[PDB]
Protein chains: 2
Amino acid sequence: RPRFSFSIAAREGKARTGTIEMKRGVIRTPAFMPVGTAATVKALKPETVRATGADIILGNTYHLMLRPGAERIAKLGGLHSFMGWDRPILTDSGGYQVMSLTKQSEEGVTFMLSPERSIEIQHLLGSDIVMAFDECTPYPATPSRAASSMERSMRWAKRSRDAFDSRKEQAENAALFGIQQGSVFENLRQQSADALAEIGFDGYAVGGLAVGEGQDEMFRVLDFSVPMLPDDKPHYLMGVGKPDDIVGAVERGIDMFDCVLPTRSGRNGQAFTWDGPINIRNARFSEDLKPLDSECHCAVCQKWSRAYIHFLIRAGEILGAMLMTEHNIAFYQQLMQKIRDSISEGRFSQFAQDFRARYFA
Amino acid sequence: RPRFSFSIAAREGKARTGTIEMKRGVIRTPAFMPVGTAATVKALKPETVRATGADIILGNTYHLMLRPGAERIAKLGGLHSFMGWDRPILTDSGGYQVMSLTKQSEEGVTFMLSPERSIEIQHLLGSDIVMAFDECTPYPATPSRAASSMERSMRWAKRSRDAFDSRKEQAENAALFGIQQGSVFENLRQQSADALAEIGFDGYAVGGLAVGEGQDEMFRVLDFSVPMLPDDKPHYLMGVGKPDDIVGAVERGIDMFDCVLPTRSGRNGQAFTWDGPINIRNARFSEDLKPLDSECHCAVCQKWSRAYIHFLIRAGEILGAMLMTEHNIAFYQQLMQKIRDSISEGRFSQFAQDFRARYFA
Ligand SMILES: [Zn+2]
Ligand SMILES: [Zn+2]
């Protein structure tokens, strides 16, 4: 396989379906990436992650650069070998969780994580898709602060590009994505898109939109922001999201997604179904012998009842977290498969309407 | 298969190896039963429990009779269906954890759990091997109190027998074990063995010895206590134990074992190896790329390093509990397999010596 090749096989409106071919595997798009917060997708063996249909996972960098440390993971053979996942891994830059979980300057953030150090950490982990180091502008932001933040991020995008390219093994085997910023402002989104395309990246993320602005506003910003990106490269909406967010983002040209919702909320008792989410802890499930979802093909829904999973979660049992997480990730992957197939068949608009009618009934 | 058939295929000294055939499967003896505290072997899917080699699990009754309740589990189809384990389950009486986790009388314990109610709860769960309801005499015990406790337990053993036999479906499909008590006193152990054999049971447990008396004293009591039991029925040492305890108990005629040590201590970071236990949290493992044990055939030792499991456990990650638990239960099952094979081949005494020489090196 090549280092990186994105091919679009079918289109419907702004929606696209296709593949990204990388050295460690093929990624079917639109793609959902389960999140590994600290070298594990919580409560799942990697073979179970793969069994749900995931082609690629997102590895957070922030925790690993603190413990065990990027150099130690490299010494142990890289993140893939360490955690036992041999397919592509996309790593974030570590900057976002540095702020959320500090002194910012033009050189980077002290808490020193510079663009150069972020790229190096992602190299030491052995990332397949490296994210440029930037700032996720807070929401809401004044136009002046959004502009200042975006402009710095574009300077850091060039520094990220140059650091990536300076390291032969990384440039030849990994890919690099740039991140569009600009808050909710069309002119800043355009300037950011232009700056990133001038630098040149393997894919383009839409950053700064998983920030509490609400779906209407997110969709409004995507409406004008995604067309600004190069059409022939993947479009990655970072940190999104709920099932209906994903469907509407695909309708607007997004190819890649990640979020902790299916894993984190799964451990908290929320199960996704085609009839909307349910909280399995609710007393109404105490004697419900049906599976979590009536159509889901996952191993959890083949074998165990709502009643049992209700009992496990209310008991705090580890198997409850395991089963909820496997189902939720499998549900997300089945959603992505239905999206891909419906685009391929030119019936995605109908699928989106049917999905929403039943999910929000 | 029959309701119950214990066959001894080979013997060496007091040690025996053979099979128990029951409706839901064959149990290879000597057997180790992983413990399911509340309708789950903590952090393992049932298919993973089976993959380690377990033929039967122990289901604690105490938590389940409180939540969800025995009647509710019966309404949902029984414990086997509820938790997804279709092979034999041995259930305890619930009385021990009633005391540890109260008003005792001749009728039972209020906290009302009588012998009759304990047998009924185990029936409602769908137990394959039902334990008579008794008292685990505290250690140490005066001869007078040990005698009083043992005598009551023998009255309760007859009540347990009669309750079991009164219920046609249970009498025809499950088995019933009686429990020898008597603390550390030979005369009381003999009276208890005699009383149980007069009543008649499918198997005989040695109760009251997982109670902090130390291995020397446990072995001393087993030396005279196991020969008192019917030779042609299984001998079950409740709540034991560490690997060397199991080896020495088999040397003394025990056929069945259970304890929480491999599961509970696994989640706490203790891994069993043929060179003795290790605490994987110790800094010495932070860069150790070897598997938990150099010879272990389990899936964990095929795929992941000490260094990774060290990281997971020190991070509190659920996958750390999962991997430690699978390895520890697999280690116990491999110990039981080596015991069975060495008895079958007439080299168990040599195996015991070789095992101790390396485990305690
Ligand atoms: Zn499912
Ligand atoms: Zn192992």
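The numbers used for chain B are those of Swiss-Prot, and the residues that appear cover 11-111, 115-124, 134-383, in sequence.
Just so it is clear, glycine is given a Cβ too, placed from its N, Cα and C backbone atoms.
Features as listed in Swiss-Prot:
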type     : residues                                                                       : note
ACT_SITE : B:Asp102                                                                       : active site, proton acceptor
BINDING  : B:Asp102, B:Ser103, B:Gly104, B:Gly105, B:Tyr106, B:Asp156, B:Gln203, B:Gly230 : substrate binding site
MUTAGEN  : B:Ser103 to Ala                                                                : Strongly reduces activity
MUTAGEN  : B:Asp156 to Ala                                                                : Abolishes catalytic activity
MUTAGEN  : B:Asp280 to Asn                                                                : Abolishes catalytic activity
ACT_SITE : B:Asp280                                                                       : active site, nucleophile
BINDING  : B:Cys318, B:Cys320, B:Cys323, B:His349                                         : Zn(2+) binding site
Filtered recorded positions, from B:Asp102, B:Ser103, B:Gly104, B:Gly105, B:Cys320, B:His349, whose Cβ is under 6 Å from an atom of ligand 2: B:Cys320, B:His349
For B:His349 (Zn(2+) binding site), the one of B:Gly104, B:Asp156, B:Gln203, B:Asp280 that lies nearest, given that the recorded positions are compared by Cα: B:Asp280
For the binding-site residues B:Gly105, B:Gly230, the one whose C-beta sees the most other C-beta atoms within 10 angstroms: B:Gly230
Beyond the site residues B:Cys318, B:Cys320, B:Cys323, B:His349: chain residues whose C-beta lies within 8 Å of the centroid, for Zn(2+): B:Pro313, B:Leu314, B:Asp315, B:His319, B:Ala321, B:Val322, B:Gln324, B:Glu348, B:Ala352, B:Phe353
Where the model skips 9 residues between B:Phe124 and B:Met134, distance between their Cα atoms in Å: 6
Residue among recorded positions B:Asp102, B:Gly105, B:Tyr106 with Cα closest to the Cα of B:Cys318 (Zn(2+) binding site): B:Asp102
Rounded inter-Cα distance in Å - B:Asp156 (mutagenesis position), B:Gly230 (substrate binding site): 10
Spatial separation of B:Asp102 (active site, proton acceptor) from B:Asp280 (mutagenesis position) - C-alpha basis, Å: 11
Cα-to-Cα gap, B:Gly105 (substrate binding site) vs B:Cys323 (Zn(2+) binding site), nearest whole Å: 38
